[PDB]
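Contents: one structure, followed by commentary.
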Amino acid sequence: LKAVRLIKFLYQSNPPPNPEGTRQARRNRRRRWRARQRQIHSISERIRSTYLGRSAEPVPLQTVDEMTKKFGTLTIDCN
Amino acid sequence: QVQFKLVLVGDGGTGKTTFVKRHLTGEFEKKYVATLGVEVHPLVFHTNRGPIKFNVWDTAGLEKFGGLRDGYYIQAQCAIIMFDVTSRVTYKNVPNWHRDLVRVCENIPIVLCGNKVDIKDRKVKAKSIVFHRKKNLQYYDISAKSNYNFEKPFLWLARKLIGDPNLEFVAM
Amino acid sequence: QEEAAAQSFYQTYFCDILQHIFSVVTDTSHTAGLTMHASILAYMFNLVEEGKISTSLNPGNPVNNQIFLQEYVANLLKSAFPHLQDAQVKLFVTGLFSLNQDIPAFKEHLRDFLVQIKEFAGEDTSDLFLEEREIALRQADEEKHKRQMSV
RNA sequence: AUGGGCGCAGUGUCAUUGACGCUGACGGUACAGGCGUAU
């Protein structure tokens, strides 16, 4: 649960790129590993921030008001 | 007794003769002796409701041997159209046979049968077999060699004739 | 692909091959194969048209094979089909040469000829639209010559 | 983020058990990684 343990577990599960093989092979593995490391770092920083991170107001920004305005727009027009 | 006039249409000995023989003897003919004019064969089935007789008029499918041709259809009580799924041309010829049959027989049950499906080389895919749809023909993939759906057309015709939808053929 | 024996084989077998192909085509029993007929005839005629067959097929006449072929085909069909009008055969052969690069149109032309041979047609050509079909054949041949020149 | 031509897995078109890709819950558990680079 503690941040240190989560970060250590995250960094443990990703094996470093294999230095064995050709230069270009190792370097392509390094590039992919670095991209995935940036992804991991972003996720870890998001966890570090807090455990909720976002408010639910984005939903009314997308659906609740987009439903309420047209709820007001409702018109009998007979029948 | 309890016999119906059945007319078989298609390319001569292209399965009609083979189909009739296979239902008659059970042997699967290999030679292709194109049928001459028509051959009338009794063909008996036994259903849960008794015997049934088909007066199958295996007609010649080659114009040179058509002979009386449409005259064979007079007083027909059921019709089995045939075509070889391995040759598209015999399929495109299907509408012509349907036209002639309906022209002579306006209101008769029609079974569209794709013969010798067993032969691996299938040209007329199941997707494109649609003429029966608009014409309201009852379709069947069959093969006189391996007997796939070997009985379905005759059973369907017997059900449509006697009127028993759940009627079933019996061994004896 | 084998040039050395090509001329010899042509001289040996070309007329025989055309005879048998036509005997088959005029037979309705083999209608389904017409595409292959169309596939091969158009080929051979093209070979005739470009003169890739170099030797004259008539030892008694060292003329370009094309005209000899036209007379031979006309004579053969007329002998086999005495009741046919000569203009019909002329038109049909002309189309054969004009249509050797349009397999669909070539096949429809063969089917038209097969329709004709089934009919004992008198001198009355009014129903035949020979002028209209000739105009269509001229247009097709014009497109064929344009295609050949564009190369 | 990018997808090359073939490892063939379903196949759409025609001359349809041949050819172009798409596509296949594929031959692929493969391969490609700007033109040193710290974007």
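Following Swiss-Prot, chain B residues are numbered 8-179, in order.
Quick check of the header: electron microscopy, 4.2 Å.
Just so you know, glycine gets a Cβ as well, placed from its N, Cα and C.
What Swiss-Prot records for B:18-25, B:36-42, B:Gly68, B:122-125, B:150-152 is GTP binding site. For B:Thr24 (mutagenesis position), the count of additional Cβ atoms within 10 Å of its Cβ stands at 26 [all protein chains shown].
For B:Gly19 (mutagenesis position), the count of additional Cβ atoms within 10 Å of its Cβ stands at 24 [all protein chains shown]. Among the mutagenesis entries in Swiss-Prot is B:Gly19 to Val, noted as: Blocks DNA replication; when associated with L-69.
In Swiss-Prot, a published mutagenesis experiment is listed as B:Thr24 to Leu, annotated Has low binding affinity for GTP and GDP. Almost completely abolishes interaction with BIRC5.
In sequence order, B:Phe35, B:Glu36, B:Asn122, B:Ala151 constitute the residues six or more apart from B:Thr25 (mutagenesis position) in its chain with CB-CB distances below 8 Å. According to its DSSP assignment, B:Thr25 (mutagenesis position) is helical. Among the mutagenesis entries in Swiss-Prot is B:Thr25 to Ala, noted as: Minor effect on the interaction with the alpha phosphate group of bound GTP.
Swiss-Prot documents B:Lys37 to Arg as a published mutagenesis change and attaches the note Decreased acetylation. Its Cβ taken as reference, B:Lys37 (mutagenesis position) is surrounded by 7 other Cβ atoms within 10 Å in the chains shown.
In Swiss-Prot, a published mutagenesis experiment is listed as B:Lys134 to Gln, annotated Loss of normal mitotic chromosome segregation and defective mitotic spindle orientation. B:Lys134 (mutagenesis position) falls within a helix when secondary structure is assigned with DSSP.
Here the CA atom of B:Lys37 (mutagenesis position) lies 11 Å from the CA atom of B:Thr21 (GTP binding site). Across the fold, the C-alpha of B:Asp18 (GTP binding site) and the C-alpha of B:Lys134 (mutagenesis position) stand 22 Å from each other.
Spatially, by CA atoms, the recorded positions B:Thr24, B:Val124, B:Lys134 include one closest to B:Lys37 (mutagenesis position), and that is B:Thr24. In sequence order, B:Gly20, B:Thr24 constitute the residues six or more apart from B:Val40 (GTP binding site) in its chain with CB-CB distances below 8 Å.
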